[PDB]
Amino acid sequence: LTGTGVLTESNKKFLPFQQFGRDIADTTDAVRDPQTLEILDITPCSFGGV
Amino acid sequence: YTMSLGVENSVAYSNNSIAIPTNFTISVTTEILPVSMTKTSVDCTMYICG
Ligand SMILES: *[C@@H]1O[C@H](CO)[C@@H](O)[C@H](O)[C@H]1NC(C)=O
Ligand SMILES: *[C@@H]1O[C@H](CO)[C@@H](O)[C@H](O)[C@H]1NC(C)=O
């Protein structure tokens, strides 16, 4: 699972077999780190009109 | 069922009869109107190509 974002800690409780989180419209919202099994929240890198 | 349009009513008409209200009721009707959408802009290069 490739992407680009601000990774953070999170309070989300994935089930022990689950690896990725998705929001309502397919967009990835979290991942389990595969070495230390914490759930990282994913948020996109900041962008906007100038 | 075949729907009914409402109560059928022969208005009590004749060439010399008038009906006049002896009392009234103040009514407060509520009318609701949309005025504005949520404003959106899309970076179409970021949407198409990520
Ligand atoms: C990977 O190795 C580290 C060594 O500190 C350990 O803490 C962790 O639990 C290990 N994870 C797996 C999936 O074996
Ligand atoms: C007019 O209608 C209201 C509501 O039914 C009633 O309280 C009031 O007494 C009536 N007044 C007359 C003059 O009939």
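The residues of chain B that appear here are 695-744 by Swiss-Prot count, in order.
Heads up, header says this was done by electron microscopy, 3.3 Å.
Keep in mind that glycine also has a Cβ here, set from the backbone N, Cα and C atoms.
The natural variant B:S704 to L is recorded by Swiss-Prot, whose note states: In strain: Omicron/BA.2.12.1. Within 10 Å of the C-beta of B:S704 (variant position) there are 5 other C-beta atoms, taking all protein chains into account.
DSSP assigns B:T716 (variant position) to coil in the three-state reduction, placing it in neither a helix nor a strand. Among the natural variants in Swiss-Prot, B:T716 to I has the note: In strain: Alpha/B.1.1.7. The residue drawn here is the original one.
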B:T716 (variant position): tally of other CB atoms within 10 A of its CB: 4
Integer Cα-Cα distance in angstrom, B:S704 (variant position) to B:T716 (variant position): 22
